Amino acid sequence: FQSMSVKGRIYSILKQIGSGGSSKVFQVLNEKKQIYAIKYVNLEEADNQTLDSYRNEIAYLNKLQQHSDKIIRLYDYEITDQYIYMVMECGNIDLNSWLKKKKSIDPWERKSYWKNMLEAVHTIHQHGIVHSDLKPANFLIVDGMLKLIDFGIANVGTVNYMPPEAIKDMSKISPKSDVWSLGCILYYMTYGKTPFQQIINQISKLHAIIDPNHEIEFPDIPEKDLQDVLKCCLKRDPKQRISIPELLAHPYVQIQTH
Ligand SMILES: Cc1ccc(-n2nc(C(C)(C)C)cc2NC(N)=O)cc1
């Protein structure tokens, strides 16, 4: 039955939710019994490039708090050369663990989660940040709402959500790269699998994503608007791919009852 101090205040640990090579996430309670999540980052063995990234991720996290409620709260933090403590809002489950459990997704729930992903990602772009690594894990369900937990500035994994322009690049990265990944999450939330999930050979997967000839399948669904959103986000030419601002005005989000 452990405890910990963050900027004077004392928090009592209930359980661990996260495991990181150097980081851990703890479900904690404050003096008044309120629930929070504390991220403990161990800095004992990190280089300057890595530190500066964590410093930057934290600065942005703090700056974009005011801009949107679709971004995870950062109530307080304690930084030292040895460690980082971050008091942040608690969530029910991350979106990846929810998609692996929830078999059939409700169409209203899918649309509501999608609007949330768009508002959060759109906010970061306004500030010039491109996640470049969007995945379900990056989103937390809080109060039946989806919140973005990280910006991709600070450091098994999958290539399912990788845009074709990242692979052909081998800075060539733009806001549109996040549109492709968001499209892959939505395609998963729609057809229960990522667009290239079926390809086992990892090398062959990378080739498929970058291959114009390969045709991504869009099976006929009752939500005609949703089908259009997917076909527009998963366009290989980033110049031809739809933008976040345009997506906001799309019938799929704006229209009610389709
Ligand atoms: C796999 C996994 C596990 C835990 C989390 N997570 N991360 C956080 C921070 C707010 C500290 C970023 C909170 C949680 N999980 C949670 N249930 O609140 C996110 C993903």
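Our numbering is plain: 1 for the first residue shown, then up by one each step along the chain.
Method of determination (from the header): X-ray crystallography, 2.7 Å.
Note that Cβ sites are derived from N, Cα and C of the backbone, with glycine treated the same way.
Annotated active site, proton acceptor per Swiss-Prot: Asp133, in sequence order. Cβ neighbours within 10 Å of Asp133 (active site, proton acceptor), excluding its own Cβ and spanning all shown chains: 17.
In sequence order, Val25, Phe26, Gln27, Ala37 make up the list of same-chain residues 6 or more apart from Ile17 (ATP binding site) whose Cβ falls under 8 Å from its Cβ. Secondary structure from DSSP puts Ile17 (ATP binding site) in a beta strand. The ATP binding site annotation in Swiss-Prot covers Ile17, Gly18, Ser19, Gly20, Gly21, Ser22, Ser23, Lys24, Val25, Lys39.
According to its DSSP assignment, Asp150 (mutagenesis position) is coil. Listed in Swiss-Prot is the mutagenesis experiment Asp150 to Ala (Swiss-Prot position 664), annotated as follows: Loss of kinase activity.
Experimental mutagenesis is annotated in Swiss-Prot for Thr158 to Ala (Swiss-Prot position 686), with the remark: Loss of kinase activity. Take the CB of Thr158 (mutagenesis position) and look out to 10 A: across all protein chains shown you find 14 other CB atoms. Look at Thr158 (mutagenesis position): DSSP puts it in coil.
In the vicinity of ligand 1, defined as a Cβ distance under 6 Å, the following of the recorded positions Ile17, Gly21, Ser23, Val25, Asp150, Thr158 are placed: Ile17, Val25. Using the Cβ center of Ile17, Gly18, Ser19, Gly20, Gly21, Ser22, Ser23, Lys24, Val25, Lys39 for ATP, the list of other same-chain residues with Cβ within 8 Å runs, in sequence order, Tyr40, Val41.
A C-beta separation below 8 Å, combined with a sequence spacing of at least six in one chain, links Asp150 (mutagenesis position) to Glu57, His131, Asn138. Gap of 10 unmodelled residues flanked by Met170 and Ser171; Cα separation 11 Å.
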